[PDB]
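First up is the structure itself, then whatever we jot down about it.
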Amino acid sequence: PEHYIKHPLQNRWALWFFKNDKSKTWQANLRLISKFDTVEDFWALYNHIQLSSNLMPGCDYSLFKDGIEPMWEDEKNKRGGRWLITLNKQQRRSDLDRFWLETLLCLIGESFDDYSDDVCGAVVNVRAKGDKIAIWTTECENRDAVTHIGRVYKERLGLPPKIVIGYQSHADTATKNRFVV
């Protein structure tokens, strides 16, 4: 049966796109692209869309578990936060696309062991002043889960142990770091 069945993923995922249009509210600029729940359907989608480095400034991609919208207000994000990766203008070229794909694989591959259930999704923001990639988790007070996801993520990204990344709550963002690894 390994011959003809697609490989189902642990979760079904939704990809979202955001395009900055000052005519519209922020929520109105957020749009679901499509969903998938197999490895094959993931790659069909990835191979079909623009690399993040080719997006116009002001655009975002978001990959979230089906039923979680990529906004702070979702029940699964209101008490959560994000591990934040900040990219200077030069890293748009060097690391943006490879960091984002690694992040996508950390999500769909459930790479954070027992704490993968705390993952909600990830977001890449393409911006003229500097890009951002982040993994969103559901509960910023679960120190074990947050710091563990943060350590795994930093290692999968290949970041030097010289560098530090930080985790901030969405509540703080909507109005500093809570954890660092």
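Residue numbering for chain A follows Swiss-Prot; the residues present correspond to positions 31-205, 212-217, in that order.
Here the Cβ of each residue, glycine as well, is placed from N, Cα and C on the backbone.
So that you can see what the record holds, here are the features copied from Swiss-Prot:
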MUTAGEN   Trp56 to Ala  Abolishes mRNA nuclear export. Impairs nuclear pore complex reprogramming. No effect on interaction with PML or viral Z protein but reduces binding to the mRNA cap. Capable of AKT1 activation. Does not impair interaction with HHEX or HOXA9
MUTAGEN   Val69 to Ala  Reduces interaction with LRPPRC. Abolishes interaction with LRPPRC and abolishes CCND1 mRNA export; when associated with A-73
MUTAGEN   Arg157 to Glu  Abolishes binding to the 4ESE element in mRNAs; when associated with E-159 and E-162
MUTAGEN   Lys159 to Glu  Abolishes binding to the 4ESE element in mRNAs; when associated with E-157 and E-162
MUTAGEN   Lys162 to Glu  Abolishes binding to the 4ESE element in mRNAs; when associated with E-157 and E-159
Query raised in the report: Hey, how far do the C-alpha atoms of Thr205 and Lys212 sit from each other in angstrom, given the 6-residue hole?
Result: 11
Query raised in the report: Just how many other Cβ atoms lie inside 10 Å of the Cβ on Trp56 (mutagenesis position)?
Result: 10
Query raised in the report: Taking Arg157, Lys159, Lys162 as the mutagenesis positions to compare, which has the smallest set of other Cβ atoms within 10 Å?
Result: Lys159
Query - Cβ neighbour count within 10 Å of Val69 (mutagenesis position) - result: 14
Requested in this report: Measure from the Cα of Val69 (mutagenesis position) to the Cα of every one of the mutagenesis positions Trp56, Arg157, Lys159, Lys162, then give the nearest.
Outcome: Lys162
Report summary line: Rounded Cα distance in angstrom between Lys159 (mutagenesis position) and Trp56 (mutagenesis position) is 19
Query raised in the report: Using DSSP, would you call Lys159 (mutagenesis position) helix, strand or coil?
Result: coil
Query raised in the report: Where does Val69 (mutagenesis position) sit in the DSSP three-state scheme?
Result: helix
**Report entry** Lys162 (mutagenesis position) to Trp56 (mutagenesis position) - Cα separation in whole Å
**Finding:** 18
